[PDB]
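Beneath this line is the structure, given in structure tokens, with notes to follow.
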Amino acid sequence: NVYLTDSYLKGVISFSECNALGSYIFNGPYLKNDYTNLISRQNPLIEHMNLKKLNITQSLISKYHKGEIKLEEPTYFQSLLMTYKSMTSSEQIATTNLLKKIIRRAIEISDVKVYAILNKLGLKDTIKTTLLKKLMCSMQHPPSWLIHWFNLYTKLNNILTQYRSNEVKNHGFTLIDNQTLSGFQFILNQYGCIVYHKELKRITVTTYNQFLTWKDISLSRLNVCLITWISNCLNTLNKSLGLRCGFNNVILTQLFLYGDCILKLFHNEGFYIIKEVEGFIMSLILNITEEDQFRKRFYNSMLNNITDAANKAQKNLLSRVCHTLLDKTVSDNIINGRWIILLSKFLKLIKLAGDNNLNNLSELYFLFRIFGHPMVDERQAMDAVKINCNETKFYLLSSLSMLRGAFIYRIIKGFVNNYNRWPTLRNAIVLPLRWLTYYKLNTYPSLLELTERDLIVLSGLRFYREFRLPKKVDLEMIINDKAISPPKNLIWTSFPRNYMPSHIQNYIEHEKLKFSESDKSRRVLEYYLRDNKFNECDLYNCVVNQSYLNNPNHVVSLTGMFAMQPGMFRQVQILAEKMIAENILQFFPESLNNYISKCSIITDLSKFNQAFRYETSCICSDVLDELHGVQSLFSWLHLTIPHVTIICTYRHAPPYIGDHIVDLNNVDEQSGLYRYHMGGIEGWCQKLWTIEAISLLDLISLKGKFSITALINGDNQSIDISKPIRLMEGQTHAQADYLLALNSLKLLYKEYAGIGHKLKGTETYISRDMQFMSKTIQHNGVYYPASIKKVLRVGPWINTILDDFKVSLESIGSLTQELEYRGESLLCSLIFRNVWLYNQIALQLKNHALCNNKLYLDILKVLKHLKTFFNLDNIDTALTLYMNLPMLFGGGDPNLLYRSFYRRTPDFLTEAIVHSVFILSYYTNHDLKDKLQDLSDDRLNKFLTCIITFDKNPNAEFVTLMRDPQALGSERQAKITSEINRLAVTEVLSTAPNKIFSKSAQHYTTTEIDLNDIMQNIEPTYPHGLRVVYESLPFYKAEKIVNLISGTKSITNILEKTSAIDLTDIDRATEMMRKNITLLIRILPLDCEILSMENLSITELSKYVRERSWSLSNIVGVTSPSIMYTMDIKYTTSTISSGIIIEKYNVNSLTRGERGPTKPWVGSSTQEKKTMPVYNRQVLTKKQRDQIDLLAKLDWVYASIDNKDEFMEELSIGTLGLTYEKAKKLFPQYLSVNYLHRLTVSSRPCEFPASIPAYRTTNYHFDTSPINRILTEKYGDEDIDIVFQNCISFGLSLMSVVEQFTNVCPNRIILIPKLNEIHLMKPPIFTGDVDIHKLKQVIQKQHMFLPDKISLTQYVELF
Amino acid sequence: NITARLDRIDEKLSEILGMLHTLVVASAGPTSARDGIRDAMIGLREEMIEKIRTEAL
Amino acid sequence: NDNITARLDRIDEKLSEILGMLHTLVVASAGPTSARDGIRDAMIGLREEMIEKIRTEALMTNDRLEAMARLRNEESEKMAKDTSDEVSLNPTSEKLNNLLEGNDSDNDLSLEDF
Amino acid sequence: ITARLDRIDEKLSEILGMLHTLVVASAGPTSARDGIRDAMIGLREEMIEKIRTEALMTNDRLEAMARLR
Amino acid sequence: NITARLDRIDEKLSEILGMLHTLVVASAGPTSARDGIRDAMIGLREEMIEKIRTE
Ligand SMILES: COc1cc(-c2cn(C[C@](O)(c3cc(C(C)(C)O)c(F)c(-c4ccc(F)cc4)n3)C(F)(F)F)nn2)cc2cccnc12
């Protein structure tokens, strides 16, 4: 039962926590004169008392109360730290040598993959490559700023690691240290951080999250400098190798220093100014991509925004520090307005960082993150929201009618386009004469034939129930690892018992005895697991009866803004949303002389929640309720929120509760608590508001006589406007476009004001033609990525639970792959990933929190084993080789070589084996441009022999293949986290008070055995068909819930109401990690007839390994050759007319950052052909349609089953509730013959893109005529196992890679396949029977997760 | 032109119906829901009617 | 057939009066009541009547002249300056603009005195 | 035929009266209110009959679709 | 013909009158009218139950 703290900022830095702690320590207002300090000094916390009562804390307080030391805000010390240059000669030497060693090791590790790639492409000490020899010669001496950032990160990380280890060992540990960081004195604790600087006589009291943020800032700046230095060295070596952006380290260091100075002069509020940096950057971009009028307007609005933000920050800080203990801390440069100098210089630096280049100005978006996160105040933020959410809005009845009519018109248009029918109106008499003709003929007028009169007429239509409300609640949508607000009467339980008065505590203790345990849960998963009165149709009964209206328990809780509501009001909040996601977004597909003039308007929609009132949202949500037949399900918000008491329920931000006040509705309104919130809460009903915005844009297009195109990507929308105009004499295109933009701006401002959304000029801006959706920059068909922004947080234990090793390596590889896929640099991403992998494995492994050096001892065992096995020179070479072995066998390299040439593959084992072959060619001196043969060095022979010869221990083959159709078995693969914890999760869930979960957990093992026994008799095992069988049974839902639960920390304490990790889970995870680490010594025993490479096909070898592992006679449909091995690469004229030809249509030698003529290569997966039978498809819910599709897929793939009739009768009677012949009328009829490459399940890649940005694919043209003719001659119109899309993607990506490594893009490449690697694939006849009794048992045991049955009336209405 | 006048009158009546319906929808606000009279302006729909019919057995 | 035409014209005049009254109807949101103890109904009125109600602060709002200009179909100052042919520079942004232009390392910045 | 037009005109006059009374009522107190929101006709069963008719039509449709069983 | 349009106008006027009555008496302020509407709806629900189950 230990406590493990975070290593990265996984939450928010708290203003209230810092205020309370610093106000208790120093006995006076610290950051703000709110109620937090009053209650934190009147009634302190135990953790705060423990922090204050230390000897060093008492010494510091005694120093301050005299006072020799001065109190400062956390940002002062952030600025002080990030410039700490007080490094002695010994420390300088130590850090320089450590960084040199890390760089050398990473380059040595990367040399293996570079040699493999260069040997495959034929582009011809511990470094055998001349390229990386030169790179190391360049990289011998690190720069001073990089050493500074690395040293600072190392020291902060050492502090964090020491505290985390000694807190896992000893509970309540407080780390006091003044030696690691010279000058500073840290008192660090999971609930505080007191920093004292002696030489400057300064002191602050901040939180643990702020220390995590400082560590993250140091890591981010270290990563930026690492990437910049690597890229600059590569570019100096070759202008194509590194990233496209060319940066300057000195300038960037100056940017960090000046941003910290800004954050120091201004206090916390200084982040406001930083918040505007993108504005400047955006303006800079426009100065290359825009004309005079647009760019000048944007520049002026940018300057106005920046300076208004600065003035607001100054006013706020001066009004905030008025009566605190920081009143003397305000700089004299804030009072006299001298900051306007410093800020200017900062902006100048950004321009110097841009260097009038789109690449640098696009990459420069990391500046928001390297300066840390603001100490967010909660009371002030939600008061600012209240200001805009209590305002009365005045509406013109004509405007409301027009909006509702546009919504109804879009609904009708979607129905007619999709269902080829008008929704059945219940008062169709309204349609006067012509709309009646449109209704009877089932046609709709085009937008250009539409008038405002027509929309006002349409605004009067009422429909009949046209959609289905699911009776049985889906448990995959209402279950998550997120907190839940307590009920209203129990809301006081969100604040510490010390902070609440005596009467509140007595009331809480007397009310916890009146609420069921599920209510007092504080977490969603605990809310449902502890619900002993759960019903499958409680949600439907709530919606139908409208039990969420006028409910005394409704409350809204604002935390880090993230709002939540108690229990059932949450599930309704999802249910309504869910319905809009299925039944209504299909109608709104965009929610995911004689001169044509075009403009674009980008609007920040993150303020819709405040603007929308009932009178605007209801006019469309009522149409949605009418379509679904419910009364007020999509309008619940505005009929429920007004009557509730919105409260900020942060732990350290309690309200001032009056004398004898126990009810939240009678609490006096104040900062941190308000009522009568007329409007929407951000996040809830987001889909409805997006739909409403699209309807408004259609109405504006009608009112403006221009064609329109909307793209609403979440909280920001782009509107593309086109109008045909009679061009004036002398007028140019730019003036016409600008005039159109201004007129459309005025019109949409008028309309948005018409619905009471007073648009602000700071949010909306206009551009001629550039679109900046998906947070990416696109100029004339060229993509400029902010790749560096995503690889900032690449540290050792990133995105993991219990500091897992395999998962952290997976995350490191995935993150550092963005410098490859987006940034377009193989070598830069490779070296960055190797730097951080070496840091995680060689250095940070022996500093684990829970198993301090158990993993390092195991990794040393593995290295000794690999030295003995492969006959390596020493353990350095053993680590280098381990780092380049696939995680399927070993665990070093998380990114296989195929990922450098195409994203998706359908056979991981073959790619892993080919990667191993290529890697071991580094040591065996094997040529990769020739065939496989037996030579003197038999390291590869021994590896392959140990791969194929192993003792087979099959167990539960069929359930494992249903769960992971790519699984190996016989304990030949590394077990995953969900596999290990599945048994523990079931043992935890079996005792849950909820009968639905306990019953399904009690039968879990027996149902698994039965599920293994269903399809054991079919001889030619198809794992993907087994997956189809899996998803069509109710065990899939139970498995998904169990897998979701198994991903959390501290499974055992899930029902124990603790945040501590049980020792059982700690030990289990430790053993899992050790077994996974030693899997490499288990896979390759020292004493393992030798496989002969003469006429060896790795496809057959992988097929044999997969079959032998499960000891199955035949496994089909999961083995596909590796494209990177199959296709030899030629760069000269094809004298034999064989192989795919990829040619460069661009005329420039370098094709990076240039768009060509050809169409983009999306990957283009070929889908299946099916004749959908005609019936009223809207009568079936989404679950029923998915089940019907799955059963039809089974009927297509299992048409050869000897007892198909009984098997499908049982399946349809059990799941769908219909007989086989009744359900067969609804099954899609798959015209395609071959199901082994046209089946579509989640286990198959839906797309096969290249490892390059889409635009880049336009530079090249692919021709696959000769290989197609040869393959159709050899196989005669029969599907083979090699993926065509992956062949094309491999060709394109290797053209890009040869350009990178050669500096000259190839004129033409030819991919000549290896014929023996390609094998025919026909759909086989599935001889054998299906165990009907076992299938019935599987259906019955987990019947509680069965999808909705198709009732007799539903089938009748279905036709 | 009598039919033309009748058609114009019918279209104006249709506009009146649309405006009055939108006013009815927008006037059935949270005050009505607190009152419990929203279903008077909105009307019983398929779900509630089916639930009552099941209860009426 | 003059009497039928007269009847149709009378009906048309009544329809025109109804439509003219409806098209100018202003709907007020169902915001909080006075003293913030209770919730008010979604009251409706004529355009000028609701404008005068805003004038008599009878319906609490954070902005008045914007709502009046919108209802009167007028162009208030805020709308006029928000979307113009050019965006005027706030004086502080003016100073920042002279400082940004003419970059000559003469801004007289002293970081160590901070 | 003219009787139909006369009845239509009577209905339109009733509609004008209804709309003007609605606007006056929604205007609020202190302007045209002496009593506590005086009922201007008092017939609240008209919407009751209308809602009963609409619910009867919907129930009839549902029962007709169920009768196909 | 003329009679069809007259019937359509009659239906439209009936709809307008019904919705106008709903708006006019829905704007009632005092609690007496609110409680009367709620009890009338309860009685309507009971009558619907009885009329549905009469067969
Ligand atoms: C989605 O999951 C999978 C998919 C495919 C898979 C394989 N193929 C290719 C294909 O069979 C075909 C047939 C012919 C004939 C008919 C002999 O002329 C060809 F000539 C070529 C061809 C010609 C020139 C080239 F350069 C390259 C390929 N291609 C196709 F396209 F029909 F599907 N397409 N999909 C295989 C999988 C294997 C295991 C697990 N999943 C798989």
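Quick note: numbers on chain C are straight from Swiss-Prot, i.e. 128-241, in order.
For all residues, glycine too, the Cβ spot is worked out from N, Cα and C.
Here Swiss-Prot notes a mutagenesis experiment, C:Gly172 to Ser, with the remark: Almost complete loss of interaction with the nucleoprotein. One entry in Swiss-Prot concerns the mutagenesis experiment C:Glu176 to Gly. Its note says: Complete loss of interaction with the nucleoprotein. For the mutagenesis of C:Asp233 to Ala, Swiss-Prot gives this note: Complete loss of interaction with the N-RNA complex; when associated with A-239. The structure shown keeps the original residue. Quoted from Swiss-Prot, the note attached to the mutagenesis of C:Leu236 to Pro states: No effect on the interaction with the N-RNA complex. Quoting Swiss-Prot on the mutagenesis of C:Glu239 to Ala: Complete loss of interaction with the N-RNA complex; when associated with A-233. One mutagenesis experiment named in Swiss-Prot is C:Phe241 to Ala, and its note says Complete loss of interaction with N and viral RNA synthesis.
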### Task
Fill in the CA-CA distance, C:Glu239 (mutagenesis position) to C:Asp233 (mutagenesis position), as an integer in Å.
17
### Task
Taking Cβ distances under 8 Å as the criterion, give the subset of the mutagenesis positions C:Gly172, C:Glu176, C:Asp233, C:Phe241 near chain D, ordered by sequence.
C:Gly172, C:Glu176
### Query
Which of the three DSSP-derived classes (helix, strand, coil) applies to C:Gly172 (mutagenesis position)?
strand
### Message
To see if you understand the setup: which same-chain residues, six or more apart in sequence, place their Cβ under 8 Å from that of C:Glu176 (mutagenesis position)?
### Response
C:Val153
### Query
Between C:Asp233, C:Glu239, which of the mutagenesis positions has the fewest other CB atoms within 10 angstroms in the structure shown?
C:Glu239
### Alpha-carbon distance [C:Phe241 (mutagenesis position); C:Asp233 (mutagenesis position)] in Å
18
### Task
Go through the mutagenesis positions C:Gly172, C:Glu176, C:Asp233, C:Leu236, C:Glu239 one by one and keep only those whose Cβ is less than 8 Å from a Cβ of chain A; report them in sequence order, or 'none'.
C:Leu236
### Query
Looking only at DSSP and grouping its letters into three states, which state does C:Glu239 (mutagenesis position) belong to?
helix
### Query
About how far apart, in whole Å, are the alpha carbons (Cα) of C:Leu236 (mutagenesis position) and C:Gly172 (mutagenesis position)?
61
#### Entry: Rounded to the nearest Å - Cα separation of C:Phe241 (mutagenesis position) and C:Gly172 (mutagenesis position)
60
### Number of other Cβ atoms within 10 Å of the Cβ of C:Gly172 (mutagenesis position) across all protein chains
23
### Message
On the three-state reduction of DSSP, what should I expect for C:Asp233 (mutagenesis position)?
### Response
coil
### Message
Counting across all protein chains present, how many other Cβ atoms fall within 10 Å of the Cβ of C:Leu236 (mutagenesis position)?
### Response
15
### Task
Please work out the number of neighbouring Cβ atoms within 10 Å of the Cβ of C:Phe241 (mutagenesis position), leaving out its own Cβ.
13
